[PDB]
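Enquirer: One structure coming up, written as structure tokens, with questions to follow.
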Amino acid sequence: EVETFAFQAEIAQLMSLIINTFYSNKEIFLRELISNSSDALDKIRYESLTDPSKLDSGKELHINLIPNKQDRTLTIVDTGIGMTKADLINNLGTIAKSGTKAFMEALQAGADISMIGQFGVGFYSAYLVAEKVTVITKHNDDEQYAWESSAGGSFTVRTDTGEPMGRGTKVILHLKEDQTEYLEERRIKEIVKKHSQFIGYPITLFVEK
Ligand SMILES: O=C1Nc2ccc(F)cc2C1=O
């Protein structure tokens, strides 16, 4: 059972802007996704302070970076609070309608694309490098779901039947054919050290066979 939804008009505009605007500093996508994971890990930690039973689905608060050259995917896994089905349909837990407005206003008022995270819509920077994005998420209060979109104005949501996650979010980036540099160990390391050296959770960069 696959449900197809249409993006809000403002969100579809944001995605086509990111896809079509000539902009060479694409590496900032990893900083935004890692920052989104750190925000989700902060949320589960804060709720765990007043209720330790919320960590029953997983006590480790970490971030893993998993490149795969065979599938040409870069996956960002975190054990954060996760997202419900309502969260997924509601623009992946963001206030994307108002955040897109302030972002597009700034883009004509001097700002550039690298400042996308300052308006809460940093997740969509994934389409700077990915032709398709798959999001697997598991919140304590809901089941495991799979969000997917190749842009084009629509996305799909389905119950995920694959490997159970416990709790957290998995962002799979199906990279464009000319963006395979972000599958290289030294390139990923350089970006993490440059843009995410002070993240308060362990970041493990997986290596390949
Ligand atoms: O990619 C990276 N992960 C890391 C974790 C710890 C650290 F000190 C550096 C790095 C990287 O560059």
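Chain A is numbered as in Swiss-Prot, which gives 16-224 for the residues shown.
Cβ coordinates come from backbone N, Cα and C, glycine included.
According to Swiss-Prot, the protein carries these features:
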type	residues	note
MUTAGEN	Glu47 to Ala	Strong ATP-binding. Strong interaction with HSF1, HIF1A, ERBB2, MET, KEAP1 and RHOBTB2. No effect on interaction with TSC1
MUTAGEN	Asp93 to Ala	Impaired ATP-binding. Strong interaction with HIF1A, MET, KEAP1 and RHOBTB2. Loss of interaction with HSF1 and ERBB2. Los of interaction with TSC1
MUTAGEN	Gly97 to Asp	Abolishes ATPase activity
Enquirer: Specify the secondary structure state of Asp93 (mutagenesis position) as given by DSSP, simplified to three classes.
Expert: strand
Enquirer: Take the C-alpha atoms of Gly97 (mutagenesis position) and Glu47 (mutagenesis position) and report the distance between them in angstrom, rounded.
Expert: 16
Enquirer: Within 10 Å of each Cβ, count the other Cβ atoms and name the one among the mutagenesis positions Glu47, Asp93 with the highest count.
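Expert: Neighbour-count leader: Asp93.
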Enquirer: Hey, how far is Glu47 (mutagenesis position) from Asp93 (mutagenesis position), Cα to Cα, in Å?
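Expert: Answer for this pair: 13 Å between alpha carbons.
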Enquirer: Tell me the Cβ neighbour count for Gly97 (mutagenesis position), meaning other Cβ atoms within 10 Å of its Cβ, over all protein chains shown.
Expert: 28
